Amino acid sequence: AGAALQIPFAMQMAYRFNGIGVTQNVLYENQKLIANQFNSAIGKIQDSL
Amino acid sequence: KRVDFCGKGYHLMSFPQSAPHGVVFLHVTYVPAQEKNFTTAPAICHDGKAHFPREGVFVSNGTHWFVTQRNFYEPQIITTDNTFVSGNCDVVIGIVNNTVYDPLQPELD
Ligand SMILES: *[C@@H]1O[C@H](CO)[C@@H](O[C@@H]2O[C@H](CO)[C@@H](O)[C@H](O)[C@H]2NC(C)=O)[C@H](O)[C@H]1NC(C)=O
Ligand SMILES: *[C@@H]1O[C@H](CO)[C@@H](O[C@@H]2O[C@H](CO)[C@@H](O)[C@H](O)[C@H]2NC(C)=O)[C@H](O)[C@H]1NC(C)=O
Ligand SMILES: *[C@@H]1O[C@H](CO)[C@@H](O[C@@H]2O[C@H](CO)[C@@H](O)[C@H](O)[C@H]2NC(C)=O)[C@H](O)[C@H]1NC(C)=O
Ligand SMILES: *[C@@H]1O[C@H](CO)[C@@H](O[C@@H]2O[C@H](CO)[C@@H](O)[C@H](O)[C@H]2NC(C)=O)[C@H](O)[C@H]1NC(C)=O
Ligand SMILES: *[C@@H]1O[C@H](CO)[C@@H](O)[C@H](O)[C@H]1NC(C)=O
């Protein structure tokens, strides 16, 4: 939408949780589990491929 | 709100014009400009409680902390009407110490 403006990635993930109706404390208080789940989900794609 | 469906930027409004066998759309959009960098933090710890912005981000100009809206820089001081509380400050990665100002009790002298 213009020039790239940097933001830390967990804070971008919190904006995106807001965009679906969940408060952002739910992301910050679960950060490690959410990242573990994303990593297992990405590791399952290359296994199916 | 569909990205790039009505031009580049944040769609404000669009005007139609007729062409021969066709149509022309003049899209008016909003494009952000002249950014500055800041230090930032996800929450703020005060009295053993974690505070999150209601809307906006916590930013630091070098020595002081403010809340701003995310798309236009307009800094304000962090109060209990700017933020909400959840939990204690032991669980959030990158939490920062600052004071969150209450209006009522300095009204009550
Ligand atoms: C929410 O669901 C997750 C499942 O992804 C739970 O986390 C797992 O809990 C089991 C316990 O049976 C552990 O063995 C796993 O190692 C956990 N997974 C990860 C990625 O940490 C989590 O406990 C659930 N939360 C609640 C409150 O029920
Ligand atoms: C960050 O902004 C603050 C403004 O709040 C500057 O601090 C001073 O703060 C006092 C009381 O809050 C004001 O009376 C002053 O007018 C403010 N400015 C000055 C120049 O004294 C602070 O200087 C700013 N810091 C940086 C690094 O820009
Ligand atoms: C951002 O990354 C920096 C590393 O570049 C982290 O700084 C380190 O913090 C640890 C404490 O967890 C210290 O032991 C290291 O000495 C620091 N390294 C440097 C180079 O400063 C910083 O903590 C990270 N920020 C967050 C919020 O995790
Ligand atoms: C932010 O403020 C809290 C509140 O005091 C600090 O917590 C103290 O941390 C030190 C060192 O980690 C401990 O020795 C104290 O026992 C803690 N106090 C309490 C009341 O728990 C915290 O360290 C501060 N954060 C930073 C980065 O300085
Ligand atoms: C912000 O700082 C970075 C270096 O950390 C620099 O590359 C960038 O151009 C700066 N942008 C602005 C708007 O100051």
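Swiss-Prot numbering applies to chain B: residues 1038-1146, in that order.
Method on record in the header is electron microscopy, 3.2 Å.
Cβ atoms are placed via backbone N, Cα and C, with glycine included.
In Swiss-Prot, a natural variant is listed as B:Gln1071 to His, annotated with the note In strain: Kappa/B.1.617.1. Summarising the environment of B:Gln1071 (variant position), the number of other Cβ atoms within 10 Å of its Cβ, over all protein chains shown, is 6. Classification of B:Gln1071 (variant position) by DSSP places it in coil, neither helical nor stranded.
Here the residue is the original one, while Swiss-Prot reports the natural variant B:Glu1092 to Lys with the comment In strain: Theta/P.3. In the three-state DSSP scheme, B:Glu1092 (variant position) falls into the coil class.
For the natural variant B:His1101 to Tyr, Swiss-Prot gives this note: In strain: Theta/P.3. The structure shown keeps the original residue. B:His1101 (variant position) carries neither a helix nor a strand DSSP state and counts as coil.
Of all Cβ atoms in the shown protein chains, 10 besides its own fall within 10 Å of the Cβ of B:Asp1118 (variant position). As a natural variant entry, B:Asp1118 to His appears in Swiss-Prot alongside the note: In strain: Alpha/B.1.1.7.
The 6 Å Cβ screen around ligand 1 retains nothing from the variant positions B:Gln1071, B:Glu1092, B:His1101, B:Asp1118.
Considering only the variant positions B:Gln1071, B:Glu1092, B:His1101, B:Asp1118 (variant position) has B:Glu1092 as its nearest partner by CA-CA distance. By the rule that a residue counts when its Cβ sits under 6 Å from some atom of ligand 2, the variant positions B:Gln1071, B:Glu1092, B:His1101 yield B:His1101.
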